[PDB]
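Quick notes on the structure that follows.
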Amino acid sequence: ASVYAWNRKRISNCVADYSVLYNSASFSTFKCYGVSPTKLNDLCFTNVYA
Amino acid sequence: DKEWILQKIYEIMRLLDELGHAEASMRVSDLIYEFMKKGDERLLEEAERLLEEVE
């Protein structure tokens, strides 16, 4: 989607494996603020919205 | 990424001493100590914010 009217994907009731996206070399940048980027697989969130 | 963050915070306090603002440097140094014990990268944002207030 465009930045003005962005899309929101609901992530719920599942296992969220963040190791693929963390390790992937296809992405140019990553930054986490309220969480550590290496603890994402230990953490659990109420819901996740992309 | 963590290695670059530590280097940036280090450079910020070094500059604050050079600029004649020791209190700001001392505050940033404290951010370094905490950073080296944590995965919290917001300590860089604070080091940069403090530098901006000084400059």
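Chain A uses Swiss-Prot numbers throughout; the residues present, in order, are 348-397.
So how was this one determined? The header says electron microscopy, 2.7 Å.
Heads up, the Cβ atoms here are built off N, Cα and C, so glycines get one too.
Going by Swiss-Prot, these are the annotated features:
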type: VARIANT; residues: A:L368 to I; note: In strain: Omicron/XBB.1.5, Omicron/EG.5.1
type: VARIANT; residues: A:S371 to F; note: In strain: Omicron/BA.2, Omicron/BA.2.12.1, Omicron/BA.2.75, Omicron/BA.4, Omicron/BA.5, Omicron/BQ.1.1, Omicron/XBB.1.5, Omicron/EG.5.1
type: VARIANT; residues: A:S371 to L; note: In strain: Omicron/BA.1
type: VARIANT; residues: A:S373 to P; note: In strain: Omicron/BA.1, Omicron/BA.2, Omicron/BA.2.12.1, Omicron/BA.2.75, Omicron/BA.4, Omicron/BA.5, Omicron/BQ.1.1, Omicron/XBB.1.5, Omicron/EG.5.1
type: VARIANT; residues: A:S375 to F; note: In strain: Omicron/BA.1, Omicron/BA.2, Omicron/BA.2.12.1, Omicron/BA.2.75, Omicron/BA.4, Omicron/BA.5, Omicron/BQ.1.1, Omicron/XBB.1.5, Omicron/EG.5.1
type: VARIANT; residues: A:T376 to A; note: In strain: Omicron/BA.2, Omicron/BA.2.12.1, Omicron/BA.4, Omicron/BA.5, Omicron/BQ.1.1, Omicron/XBB.1.5, Omicron/EG.5.1
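In the structure shown, the C-beta of A:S371 has more C-beta neighbours within 10 angstroms than that of any other entry among the variant positions A:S371, A:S373, A:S375. The two recorded residues, A:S375 (variant position) and A:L368 (variant position), have Cα atoms 11 Å apart. Cβ neighbour count for A:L368 (variant position) (all protein chains, 10 Å cutoff from its Cβ): 13. Looking at A:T376 (variant position) and A:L368 (variant position), their Cα atoms lie 11 Å from each other.
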